[PDB]
Amino acid sequence: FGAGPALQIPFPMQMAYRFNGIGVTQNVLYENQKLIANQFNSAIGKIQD
Amino acid sequence: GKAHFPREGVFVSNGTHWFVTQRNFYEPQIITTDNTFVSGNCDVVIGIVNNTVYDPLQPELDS
Amino acid sequence: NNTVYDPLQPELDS
Ligand SMILES: *[C@@H]1O[C@H](CO)[C@@H](O[C@@H]2O[C@H](CO)[C@@H](O)[C@H](O)[C@H]2NC(C)=O)[C@H](O)[C@H]1NC(C)=O
Ligand SMILES: *[C@@H]1O[C@H](CO)[C@@H](O[C@@H]2O[C@H](CO)[C@@H](O)[C@H](O)[C@H]2NC(C)=O)[C@H](O)[C@H]1NC(C)=O
Ligand SMILES: *[C@@H]1O[C@H](CO)[C@@H](O)[C@H](O)[C@H]1NC(C)=O
Ligand SMILES: *[C@@H]1O[C@H](CO)[C@@H](O)[C@H](O)[C@H]1NC(C)=O
């Protein structure tokens, strides 16, 4: 969105990109999609606490 | 039944056909076995769709 | 103008 015009991307695909960007194949995210979302949610709650 | 993922780019489509293309520029390719990788299956990936992945070897074996 | 080699050809013939 900050590169010029903004381009819509389904959120899980934005994550697939971000994961690929750190060396892990874009299959990890789907195998663990619920795990990843749950860990994320937990971490945010921990910050607020 | 196996799950094919882009090696790079995104799987996208118009009203009738799926193509794979680089994220920053629309240049649709035929989705083939040389464009995808396989990992896991259709029982796991959420949002996976039904299509045919083309194998360039088949006609060479027959020709 | 030059050529590009395709490794499959001799495999189909062998
Ligand atoms: C990777 O680590 C995570 C986090 O410890 C594992 O997920 C947990 O698994 C236990 C059961 O052993 C569940 O009770 C927890 O609720 C799970 N956590 C979440 C956020 O879902 C995960 O199973 C491990 N995966 C592998 C392949 O080892
Ligand atoms: C989606 O894109 C494809 C690719 O250009 C269009 O299908 C082509 O249509 C021409 C003209 O009839 C044929 O000669 C090609 O063989 C077709 N390509 C393929 C892969 O079948 C298709 O019409 C487009 N669909 C929509 C809804 O716009
Ligand atoms: C996309 O959203 C619609 C509407 O909520 C839902 O029915 C569909 O299952 C969702 N698909 C995926 C892959 O999340
Ligand atoms: C593909 O079609 C089969 C039936 O031949 C069906 O059982 C399966 O769920 C479909 N898969 C997807 C991703 O639509």
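Swiss-Prot numbering applies to chain A: residues 888-936, in that order.
Header lists the method as electron microscopy, 4.0 Å.
Just so it is clear, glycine is given a Cβ too, placed from its N, Cα and C backbone atoms.
Cβ neighbour count for A:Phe888 (variant position): 8 (other Cβ atoms within 10 Å of its Cβ, all protein chains included). The DSSP secondary structure for A:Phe888 (variant position) is coil. One natural variant named in Swiss-Prot is A:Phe888 to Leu, and its note says In strain: Eta/B.1.525.
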